[PDB]
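Take a look at the structure below.
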Amino acid sequence: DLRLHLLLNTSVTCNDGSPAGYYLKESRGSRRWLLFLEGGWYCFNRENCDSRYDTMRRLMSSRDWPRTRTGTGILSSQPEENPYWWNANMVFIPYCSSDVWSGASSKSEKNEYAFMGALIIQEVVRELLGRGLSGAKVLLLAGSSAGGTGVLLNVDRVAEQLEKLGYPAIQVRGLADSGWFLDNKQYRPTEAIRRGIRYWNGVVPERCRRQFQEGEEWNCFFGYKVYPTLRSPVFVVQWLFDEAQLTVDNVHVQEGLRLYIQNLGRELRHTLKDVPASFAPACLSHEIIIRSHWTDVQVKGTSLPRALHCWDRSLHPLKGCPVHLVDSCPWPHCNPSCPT
Ligand SMILES: *[C@@H]1O[C@H](CO)[C@@H](O)[C@H](O)[C@H]1NC(C)=O
Ligand SMILES: CC(=O)Nc1ccc2nsnc2c1
Ligand SMILES: CC(=O)Nc1ccc2nsnc2c1
């Protein structure tokens, strides 16, 4: 089990001003550290954040968090369940800022809620350095859904933070699961992110900000636009027919919809052509890395735990150990190993 620690700096808060925190299981025989960012949509104005506070309060507050959580999937410590990193130090960072991990704004006389996702990540890293992260060789910042987008927005800031604090030997890497979205034409929008950034005081990576400039930082929330600007190594996991993508596209089969779905898969495939570390199966699903049966899906005969191990070796092409795995077949479940 992973044990809850609320942040000692109580000014780094969830939406309602309660302290943020993290769940930790140490592995004293390991110099590898996995920090995982939870997902769960977002909110972007007073009215829809108020609604989220009524029926999704654990995503806005630490007041009701449990003292422990069980690690699953890539967060499991059993080799049978996690062939990749079962002996690592494990950290689960709850998502309680509703800002895709981008915010840097405190609650105040003018702000009903605090949006501090970017600061929560920095403070967790700071406090872990006294609990053994100072001796790490690799820090893998991972996340699913909104947490996968959060990896893309924050991995280079973690790398800069550790450099400026005096830890140049820690290698920072990212693993973004189900957070690679397309700003495509709907079957039947980006305004939500633009409004959110202003409501959250949201921050994006500096090189991407300099490309798109003021008023256009929403572009940096889209993987295919922010990824080329990043310096840390990043592995991208993305279903070709992601259910959250299709929901925003207003898709729930005749010729028009057939062509729409086939075009979505082809566009997703295209955006990953120049991403050398990636895993993109032709399935209709959403998230993968913390579910218990994450080992089952394969692309071209290679599972995701194997592909991640091959990535580790590459950062020391490899014979029989591939790291770029993108399906080419054009319809959901044309890969027999898709989850049911
Ligand atoms: C707590 O975090 C805030 C926001 O990052 C920072 O301004 C403040 O200095 C921190 N407190 C301490 C004691 O470091
Ligand atoms: C349901 C939903 O809309 N999820 C998300 C989360 C983060 C995003 N960043 S860009 N588009 C995104 C969409
Ligand atoms: C024009 C536009 O904004 N299109 C879309 C479509 C699906 C999305 N999923 S997340 N952000 C999305 C944006």
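The numbering of chain A matches Swiss-Prot: 88-275, 287-350, 356-419, 428-451, in order.
Note: Cβ is positioned from N, Cα and C throughout, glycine not excepted.
Database features (Swiss-Prot):
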MUTAGEN   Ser232 to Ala  Abolishes enzyme activity. Unable to mediate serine depalmitoleoylation of WNT proteins
ACT_SITE  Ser232  active site, charge relay system
ACT_SITE  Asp340  active site, charge relay system
ACT_SITE  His389  active site, charge relay system
Handout entry: Rounded inter-Cα distance in Å - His389 (active site, charge relay system), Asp340 (active site, charge relay system)
Key = 6
Problem - Chain-internal residues, separated by at least six, CB under 8 A from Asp340 (active site, charge relay system) - result: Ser265, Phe268, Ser388, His389
Exercise for the section: Note that 5 residues are unmodelled after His350 and before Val356; then state the distance between the two Cα atoms in Å, as a whole number. Expected result: 10
Fill in the blank from the handout: Expressed in whole angstrom, the CA separation of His419 and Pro428, which enclose 8 unmodelled residues, is 12
Problem - C-alpha separation across unresolved stretch of 11 residues from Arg275 through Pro287, Å - result: 12
Fill in the blank from the handout: In the three-state DSSP scheme, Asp340 (active site, charge relay system) belongs to strand
